[PDB]
Structure formats: C-alpha cells, structure tokens
Amino acid sequence: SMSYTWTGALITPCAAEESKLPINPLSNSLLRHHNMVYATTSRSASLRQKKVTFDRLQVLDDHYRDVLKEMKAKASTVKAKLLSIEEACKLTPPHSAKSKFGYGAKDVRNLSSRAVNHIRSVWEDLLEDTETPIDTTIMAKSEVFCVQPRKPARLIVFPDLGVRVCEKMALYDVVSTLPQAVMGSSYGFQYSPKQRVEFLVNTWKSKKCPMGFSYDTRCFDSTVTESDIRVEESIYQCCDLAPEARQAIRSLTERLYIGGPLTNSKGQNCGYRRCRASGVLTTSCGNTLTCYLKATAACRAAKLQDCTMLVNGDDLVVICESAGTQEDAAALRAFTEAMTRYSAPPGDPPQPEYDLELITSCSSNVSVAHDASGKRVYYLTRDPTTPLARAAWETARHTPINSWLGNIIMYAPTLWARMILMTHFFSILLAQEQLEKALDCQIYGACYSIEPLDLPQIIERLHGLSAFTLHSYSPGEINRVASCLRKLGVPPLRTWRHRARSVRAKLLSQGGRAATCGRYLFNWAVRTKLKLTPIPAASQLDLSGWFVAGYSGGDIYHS
C-alpha cells in the first residue's frame, strides 16, 4: 500500500528557520567557507515527500518464516517489566516537545499533577480503545550539512507527549532488552566504538578470505509495511508481560505503529502514514529487528557463506567467506533481489569489498594508528565534513543538542576530533568559563547531559588510554582529513597544533579536572610528552546503560 497519502496541506514550521551559517568570529576561526554550510528547513519538505511516498511490494518466503521462527524462539526467553509512571517520566527529555494538553516536558519530569492525570487517562484509553488511530504531528527535520558537487529535509513523525510517556511504560524495557536477546552479537547498539571495532576486526580476521559489504536500504522507514510492524509485534508478544502492557503493546501497534493520520504544526490534516513513524519508541528496535530478519533470510536466499552481520536499525553490514570475485558479485545481486522482495530495495547499489577499511557502516570505517609503543590500534573514523559543519553551526548558534560533544566522545581517537574538535571547543569553553557547564549531546538516539571536564574519564573508559596516545595515522585517513579542511575553509592541522599548545597551557594552569583535560586530551600537542597513567575517578563513573540499546527518535533521556 502507499507508504503515505497526502491531503495537499503543507508540512509547516512553528517558528522561523535559520538555514544559512552566520558570520560569527568564533565559528569563523573554525570554518571560513560559511556558505557551504546549510540547514534543511520545511521549505524542502515537498522534495522528501515525493521520495518517501511510493507503493510497497512484499513477497514473503520460507526463508523469511524460518528466520522469524528462530527469532521468536529467542524472544520467548525474555521477561519485560512495565515501567511506573515515575520511571517513564524521568526518561522524558527536559526539552521534549510539550503536549497539546496544557503541560510539557518539565511538568512531566516533575510528576506534576496535571501531566500525571493526562498520562493516566492516555494509558487507560490505550487499554480500552484497541482501534482508533492515534494522532501524530509531522515536522520537517532541521539538520546541518555541507553543499555537494542540497539534501531535502527528513520528515519526523511523533505522537503527543502523553502517548510518549505511555510508550515508555509499556515498551522501554522490551526495546532495551529484547533486541539483544534475539539478535545476539549481531545487535550493534550493545557495542561502544572500541567494542564495535573489535567485533569488526575479529570477524574479518576469522574468515579464511573475508568479503564484506554494507547495504543501504532506500528510505528504510517508508519501506516498512503494516505486515512488518505486525510481525515485529508478534515478537514483542513472545515476552512475558503484565496484562496492561500486553494490551498497551497491542493497542499501540494498531493505533500508532502500523500508521495513522498526519497533522502539521498548524493543526491541519496532511495525510496518512502506513509505514514506520520515525519518532516513536519502537523505531530503533523495530527497524533493527525488521532489517535483521530480512537480511538474514536474504543471506540464505543468496547463499552467502558463513555470514556475520551487524545491525543498527536500518544500517546493515555483512562479512562472509568469499567464494570468488565473480561468485561474490552474483551472490550480492541475489541478496539484493531477496531484500527487494522483502520490501527493502537498495538505495546505492551494494558493492563487495575485500578490504575492511573500505566498508562504511553507520557512517564510519576502520583505520589504523599506533600507540606510544608502536602497537597497531584499530579505531573508528569517518569523513569529518558533516561533523565539522555542525561544529561550526553549533558554535555560531545555541542549539538544543551538541553534536560536537557527541562526536568527541564517539571519535575521541580520530585525528580530527583530537586536533580540531577538542582544541576549538575547549578554547571557547575557557574564554567563556563554561568548562563546568553541562551540555546535552546524543548517543545512539539517547540524550545525555555531560560536563566537558569529564571527557577524559569518559574517553578512557570507552576507548582506553591509547585514545590519548594514538599517532602515526594511515596516509589515507590523513589525506581525507587534510583534503576536507581545505574544502571547508578550516585552518590546516599545523594551525590546530599551535592553538592546542595554548589551550593546554591554560588548562593546566587551572589545575584540577581542567589540568587533567589538558594533560590527557592535548598530550599530542607537546613533544616532551607526559607519561599518561590510568585516571582514578574514571572507573568510578557509572557508564552502565551507555551502550545497551538504540533509541533514535525514542524521546529517551537518562542522564
């Protein structure tokens, strides 16, 4: 059926939309070519609609059903708990979109009487009404990018804050625990960057002759069918659940997940969704499950040998035993026809790779570097263009989320993150004495509140001490970085080394946590390097729950 249907009304914005990168002194010392940095706005929604709207084709087969039975079997071992209104409220992000019922995020997080009563009533309605479609709002997503040799805004769809709190009560545990129990090592959100790199390399090294490929589904969300969502429910249904939870999941599937009416910010009727909503709690879990089910069966259909998959929602990467150049190519083509039949047509065409570093999954790839001793260290990196563009934008305007902080944490080992992201921002946090001001960043969809001064502990725990001593990067990584900076108008690396020397100096002067930041994060700036030893306060840090599950668009916040 059509993924979408439109009345004709337009996807509208609430407030104004900044699209051009301002001419700010602070951001300008970072990226001079400001006209190459733009932000999507509703003005291009039309273009996205035209692309995400289409008729879905799906033909299931024995392979699909065998894989589904296998997954259900594992699902059976799970026992999910219903969350208390309190627990679910504390998950609501402080800046989560307010409800159209006289209360918002803050009121929710605060167990305010009004908010709570509506939540109670919304929950009761989920238990009594098992059919009535549930309203959702549709917005043009505002994301920053660099021009190309422009991308239209993505569309987000989400129910009222009230329903969102109920989703958490009935599904937070399920989506935080089931993916793992079902997909085992193949579930990607269980791995921290280091861990993922480990899994990729060990896997690659275990194949007699490895062949790997990433597979890009053309607009995954709109490809998810009513059947996929029902099959996804059938899996949640194998869990042990409290009666009201089982009903809440049933009602939520029929009234929200499978589809429903779309309303713009003006309260007008935009159309109807019959595919995945990008802004619900089960979006990450559903997509990882759906994509895993289809890919596994497709691998069988294609006869790929001894496959090892890693799934992160719609992102998919596969490593298997090579059967030969020609064979692999045909096998990949088979795999693709299988996916197309399962309703997961390719975007870019999948290409077989025989060098791990060439494969790109989750927008990242493996690269090598050496530590103090010269030992080789695999780490995860990526073309730094988007990260940099957003760093500049986030520098010129105050934004709800700080991708830079999120990128430092996920790419702490990279050349650009250490030399650029670290220098620049610490430089600015000093000048404005906000090294202690906690900022919100995002990790796998979840919103985290973090103090920059904690970065050293965080980084050590998630990557190890080598993250502060990596050096002698591969030429390809260096060239991509250098090339990038030239393109964006960002000062060359030598200039960053100089700036870092200053930043570090000032940080050390301050002593305390700051002095540590300078000692660990910038040890690469000096030549008479210090001997970096384990940071005490690190392991004392509670990082459990940091790399357990994805929550992209799940309205999750536990910090």
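So for chain A, numbering is Swiss-Prot's, and the shown residues are 2420-2568, 2573-2982, in order.
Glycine residues also receive a Cβ, built from the backbone N, Cα and C atoms like all the rest.
Residues annotated as domain 'RdRp catalytic' in Swiss-Prot: 2633-2751.
For the recorded site, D2738 (Mg(2+) 2 binding site), the DSSP three-state label reads strand. According to Swiss-Prot, the feature Mg(2+) 2 binding site maps to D2639, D2737, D2738, an assignment based on similarity to another entry.
Taking the Cβ of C2785 (variant position) as reference, residues of its chain lying under 8 Å away and at least six apart in sequence are, in sequence order, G2611, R2619, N2735, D2738, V2740. According to Swiss-Prot, the natural variant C2785 to R carries this note: In strain: Isolate pCV-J4L2S.
Classification of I2824 (variant position) by DSSP places it in coil, neither helical nor stranded. One natural variant catalogued in Swiss-Prot, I2824 to V, is accompanied by this note: In strain: Isolate pCV-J4L2S.
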List the same-chain residues at least 6 positions away in sequence whose Cβ sits under 8 Å from the Cβ of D2639 (Mg(2+) 2 binding site), in sequence order, or say none.
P2769, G2770, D2771, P2773
Taking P2568 and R2573 as the modelled residues on either side of 4 missing ones, report their Cα-Cα distance in Å, whole number only.
9
Taking DSSP H, G, I as helix and E, B as strand, the domain 'RdRp catalytic' (2633-2751) contains 54 helix, 32 strand, 33 coil
All chains considered, the count of other Cβ atoms within 10 Å of the Cβ of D2738 (Mg(2+) 2 binding site) is 22
Select one residue from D2737, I2824: among these recorded positions, choose the one with the most other Cβ atoms within 10 Å of its Cβ.
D2737
Taking the centroid of the Cβ atoms of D2639, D2737, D2738 as the Mg(2+) 2 site, which other residues of that chain lie with their Cβ within 8 Å of it, listed in sequence order?
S2637, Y2638, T2640, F2643, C2714, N2735, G2736, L2739
